[PDB]
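> Right, I'll just put the structure down here and ask away after.
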Amino acid sequence: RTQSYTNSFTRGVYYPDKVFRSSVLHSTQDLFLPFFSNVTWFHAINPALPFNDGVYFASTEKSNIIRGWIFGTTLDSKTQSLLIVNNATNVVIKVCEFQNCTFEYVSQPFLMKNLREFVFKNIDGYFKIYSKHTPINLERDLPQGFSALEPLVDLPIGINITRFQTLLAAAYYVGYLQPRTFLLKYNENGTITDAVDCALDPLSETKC
Amino acid sequence: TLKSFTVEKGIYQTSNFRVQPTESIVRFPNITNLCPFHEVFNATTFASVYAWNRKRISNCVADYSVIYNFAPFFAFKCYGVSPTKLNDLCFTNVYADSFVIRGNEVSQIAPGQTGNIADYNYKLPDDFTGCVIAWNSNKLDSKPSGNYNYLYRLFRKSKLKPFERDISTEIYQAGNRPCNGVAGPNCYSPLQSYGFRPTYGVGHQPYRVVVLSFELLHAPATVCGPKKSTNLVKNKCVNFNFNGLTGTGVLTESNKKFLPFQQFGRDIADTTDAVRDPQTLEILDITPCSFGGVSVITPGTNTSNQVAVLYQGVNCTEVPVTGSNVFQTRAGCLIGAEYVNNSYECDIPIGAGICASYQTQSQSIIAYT
Amino acid sequence: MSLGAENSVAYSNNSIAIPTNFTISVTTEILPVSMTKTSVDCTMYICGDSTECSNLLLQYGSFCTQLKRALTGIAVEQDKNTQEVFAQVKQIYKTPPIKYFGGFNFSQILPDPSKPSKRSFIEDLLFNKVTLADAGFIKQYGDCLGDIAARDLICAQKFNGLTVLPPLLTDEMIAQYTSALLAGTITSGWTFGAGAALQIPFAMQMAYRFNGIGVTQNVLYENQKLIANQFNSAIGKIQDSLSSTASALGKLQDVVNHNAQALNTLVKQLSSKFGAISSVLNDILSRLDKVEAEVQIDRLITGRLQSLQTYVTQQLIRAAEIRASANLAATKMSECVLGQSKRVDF
Amino acid sequence: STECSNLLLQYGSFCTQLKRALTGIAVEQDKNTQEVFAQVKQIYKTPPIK
Amino acid sequence: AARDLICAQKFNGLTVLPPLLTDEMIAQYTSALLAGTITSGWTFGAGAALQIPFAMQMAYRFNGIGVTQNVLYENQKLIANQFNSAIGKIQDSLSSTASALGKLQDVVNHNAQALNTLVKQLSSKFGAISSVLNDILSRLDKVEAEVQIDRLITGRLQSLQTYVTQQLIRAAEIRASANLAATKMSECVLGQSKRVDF
Ligand SMILES: *[C@@H]1O[C@H](CO)[C@@H](O[C@@H]2O[C@H](CO)[C@@H](O)[C@H](O)[C@H]2NC(C)=O)[C@H](O)[C@H]1NC(C)=O
Ligand SMILES: *[C@@H]1O[C@H](CO)[C@@H](O[C@@H]2O[C@H](CO)[C@@H](O)[C@H](O)[C@H]2NC(C)=O)[C@H](O)[C@H]1NC(C)=O
Ligand SMILES: *[C@@H]1O[C@H](CO)[C@@H](O)[C@H](O)[C@H]1NC(C)=O
Ligand SMILES: *[C@@H]1O[C@H](CO)[C@@H](O)[C@H](O)[C@H]1NC(C)=O
Ligand SMILES: *[C@@H]1O[C@H](CO)[C@@H](O)[C@H](O)[C@H]1NC(C)=O
Ligand SMILES: *[C@@H]1O[C@H](CO)[C@@H](O)[C@H](O)[C@H]1NC(C)=O
Ligand SMILES: *[C@@H]1O[C@H](CO)[C@@H](O)[C@H](O)[C@H]1NC(C)=O
Ligand SMILES: *[C@@H]1O[C@H](CO)[C@@H](O)[C@H](O)[C@H]1NC(C)=O
Ligand SMILES: *[C@@H]1O[C@H](CO)[C@@H](O)[C@H](O)[C@H]1NC(C)=O
């Protein structure tokens, strides 16, 4: 697995709550992704990737090499482990807490020149998944613009996750989430069209 | 309003008129299932506090008022809500956590405390909402030879996160020598067993604790209590109860483009501008009922007892909260004074270029420019 | 920073400098007179149709009576300021239909009857250059009753109990006062401010002004066309400056914006918890029982009462400042317009 | 104090308008000094004869 | 070891911003106004500066106040001696008496005293158990500590609001005095005044 480093280019915002607002500038402190961050590109033709308060995931492989994810402290046993393995025929979010099963959950919607921008969050025993698909031209690097992410699935796990691993030729971008305050601009229809990172530069500090 | 018996000539703003609600509507989702609180509060045994079970409850008609008939407990100790107000409003999901501790640590089941249970067995968050139930079990979980089926964890490297478990049994490293799975000097087992006996004091007796954790209404409501629904009405000032959200207003169709994951719509000053109906998937607006201000225009009480009423800021095809005179002004409109096509000096000011006065040639209150 | 260009006047004990020509300069001075008149309903602002909140609010005494009295005093004082500034003429003079004043051209400061409102060219530019909002004047509840997705800020300001009152003197009446003062000044000089108006030709009136400032009247009478040309060019320069530059009316823009920011802050203070568990009174009354609910409602009542008292204190200070500026404007009107002033830089 | 800051964030926008009032006073003082002293357009000088 | 009040004012978050115009620039403006009103009459206040002899400028001032200029031109040495004696007398009066600048002394003293009172207000308990915040954090648990913290926040916020209101009223009074001083600079210095006791 080769590892390259690239730029985020102000991508990866999401709706912070399930309420509606129109033409109102609103400030939110949450687990966000900083603008112009050092997002890490992986090409797989393989250690466990570190987990630190939510992971942003992007991919361009349309033939579904990246199937699922395996979480936990260790790999197989001796701790509390997770298994969110998915396939392509039917979309299943089958979650196992075998390591002695204590949490099982299945539901349909996880998956539906395309960006599958995902955000995984683990706060206070609550696991939240944000997902958004986006068309792209000039598929190298990351596009410039704004495309918000929407809430998909919540789960009551109730463990630690400190390591995560994708399930596999493939190329994907992994970005790391930090607690951060954003200033989001709601449109007339309720669409997030613009956002200001409140701790990026003094001009954005003045804007906030 | 002036706290006097004599009122001199002028204009006085007095109170506020507001149209009253006529009926009340309650909207609840159609749920007929009964979730089993009975199987949570009746069990042969409860799990240990290091291995506390968690039961998720949704799609229920949660009857809370019957919970006092299943277990003999004094205080239904709630932290976020009221114990007697659980049958009206409703939630998203319920979580039930059941375990057994000793009587010295039952005060430790509280948001934001430091000890043994709250640090290494069961930690509650600082923003915790829900209720805690505790009752004595000296006749069920105590043995004269010693009941050792209940254990708890007292050694750990770090304090527990809120709402998480740690059931791994590894030998504690209390020094520098490696334990290698063998207990002895500076290598202690993390689980220590309770030693419950019926001859102990009241503080060492075993207590059964059931914690109900609630989630606020931000998602679509899955569990709601036994309140009967009411048929929907529109274009009238009504008292509405939408999934426990109580308000007063008038409902209209909304052309707002709500997303499928959004249930509420918010204003600048935190007011519910729009609501999604739980039974049919429809978006409704909330507008407050008609209001304004009332001003009384009078001469002195030594002159006459006739007054005029100015309703401020309202169009007055809607007056109901002499009486045959209504003149439309810019500052609301005027009832009780007639408009003339003349011009004098301003006696009592009213609004944008309109004044009022008392005239003799029958005496009456007239309004002019 | 630079204090200015350095100069060194050549002074000796037998040398003088005497002017040989002149210029006529027209300058613009802008003064605020009155501001937005507001009224606040305490029960609607704090409680909003809640009998428990009203019963808790009734134990705090008479804070809201003196708040309403202070706001009523400010609202009366604004109309008093406008009347004191403008209503200084006793009869509404009008210009005769002949429009010759010795070459001077007042066609573009005098009103024209073509427009529905009798406002002149410069008055229309000043009324358009200031972005004065409608401020909930023409039936704001009837406007907010419509099914429009663009929810106005004035809708929330009206719904929270904050009402904006209309002034006693409308813009047509203010323009009529301005037209009467202009016609009286042009047709009679200073004689209409000290009794009945006495007619005088405008060239001889300007000769009286020249003799007042200390120049003999033959200087005007031998330079009348030049002085008329300079005056017309100066008035055209004022119109070009007011057409191009939009930053001259910053005082009136600040007068609008301060009231807008104050009402916006008073609306936005309703979303704060103030130490309670929620900022929604009905949510508190639904979640909690009587005693604990009364505790949280008392906390919210104290916070909202503090916000209202802060708003009233700032309104009183701004009303004092606006009253001082209106008194200065009234003195400037009575001295500059109704006569001739010898005061330097006044 | 992080806890005191967290309970200070719930009291609204009192401190923003306090900062706005103090900034207005600080601007107004220099406006007063400018409008009192800076009234001459140029800087004059006395000739060396006295 | 001697801690000043300014050190505690800075350490408790009350700072003082410097003015935009320094004393050198204020003195340069004053010197420019003096040079204009000595070497050019009043004409610099009504356009370009026009030079004029000082005896003739005194003659114009005498003719303005209503005395014929021969009274000046026959008593020039006496008037110069009287003016020099009056200048020396006001110099000696400012050298001796120190109770004349009480207005500016009060302007300094009010803004010293308000910050001293604001710093002194931090030592109060406001109904809590300790005025020190870290004592409450070290001694009590979360809920009761939040109660005492809320009492301290309410007291200190009320004190800060009182200070801001007093500063706003003093700013209004200072602005009125500055407007009067600007009018006096426009009318006395740049011209000749016909107003009695102005
Ligand atoms: C005083 O100034 C005016 C304007 O500043 C002079 O009028 C100008 O005269 C020249 C030549 O006579 C013309 O080309 C200009 O068009 C005139 N200007 C205007 C606005 O009419 C006037 O000549 C000056 N007087 C003296 C004695 O120099
Ligand atoms: C008095 O002023 C008016 C208004 O500026 C002058 O009218 C302008 O005349 C010019 C030249 O004919 C036109 O280009 C403009 O369109 C006119 N403006 C308006 C508003 O009518 C007028 O010429 C001036 N002189 C007089 C009346 O002698
Ligand atoms: C990301 O970090 C690496 C560290 O070696 C650096 O080389 C690279 O330039 C960074 N990317 C940026 C700043 O976009
Ligand atoms: C997860 O377990 C590790 C043990 O190596 C521990 O360091 C960490 O604190 C645990 N996670 C959390 C969120 O506390
Ligand atoms: C909102 O949506 C409508 C139709 O869906 C569209 O016509 C309008 O332009 C949108 N508003 C924006 C993009 O600001
Ligand atoms: C609840 O009501 C809706 C609308 O009438 C209906 O579509 C749905 O099937 C109902 N649910 C049940 C369980 O009857
Ligand atoms: C508790 O519930 C079980 C359910 O089968 C029942 O058999 C048992 O009798 C109940 N306990 C008591 C004390 O009634
Ligand atoms: C509101 O008032 C205006 C002015 O009288 C009137 O023309 C209009 O019809 C009114 N609107 C109604 C009655 O809906
Ligand atoms: C007048 O000015 C000249 C040149 O500076 C000087 O020599 C002369 O002494 C002055 N007159 C008097 C009386 O001082």
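All residue numbers given for chain E refer to Swiss-Prot; the residues shown span 845-1042 in order.
Structure method, as recorded: electron microscopy, 3.4 Å.
Every residue gets a Cβ built from N, Cα and C, even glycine.
Here the residue is the original one, but Swiss-Prot notes a natural variant at this spot, E:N856 to K: In strain: Omicron/BA.1. Swiss-Prot gives this note for the natural variant E:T859 to N: In strain: Lambda/C.37. Quoting Swiss-Prot on the natural variant E:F888 to L: In strain: Eta/B.1.525. The annotation that Swiss-Prot gives for the naturally occurring variant E:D950 to N reads: In strain: Delta/B.1.617.2, Mu/B.1.621. Quoted from Swiss-Prot, the note on natural variant E:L981 to F is: In strain: Omicron/BA.1. E:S982 to A appears in Swiss-Prot as a natural variant; the accompanying note says: In strain: Alpha/B.1.1.7. For E:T1027 to I, Swiss-Prot lists a natural variant annotated as follows: In strain: Gamma/P.1.
Buried or exposed, and what's around them? Tell me for each listed feature.
In sequence order, E:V963, E:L966 make up the list of same-chain residues 6 or more apart from E:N856 (variant position) whose Cβ falls under 8 Å from its Cβ. In the three-state DSSP assignment, the secondary structure recorded for E:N856 (variant position) is coil.
For E:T859 (variant position), the same-chain residues lying six or more positions away in sequence with a CB closer than 8 A to its CB are E:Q853.
Around the Cβ of E:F888 (variant position), 23 further Cβ atoms fall within 10 Å across all displayed protein chains.
DSSP assigns E:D950 (variant position) to a helix in the three-state reduction.
Spatially close to E:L981 (variant position) yet at least six residues away along the chain are E:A989, judged by Cβ distances under 8 angstroms.
Long-range Cβ contacts of E:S982 (variant position) within its own chain (separation 6+, distance under 8 Å) are none.
Residues near E:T1027 (variant position) in space but far in sequence (CB under 8 A, at least 6 apart, same chain): none are found. E:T1027 (variant position) falls within a helix when secondary structure is assigned with DSSP.
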> Which ones, out of the variant positions E:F888, E:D950, E:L981, lie near enough to chain D that their C-beta is under 8 angstroms from one of its C-beta atoms?
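Among the variant positions E:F888, E:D950, E:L981, the ones whose Cβ sits under 8 Å from a Cβ of chain D are E:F888, E:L981.
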> Measuring Cα to Cα, tell me the gap between E:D950 (variant position) and E:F888 (variant position) in whole angstrom.
35
> Applying a 10 Å Cβ distance cut-off over all chains shown, what neighbour count does E:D950 (variant position) have?
11
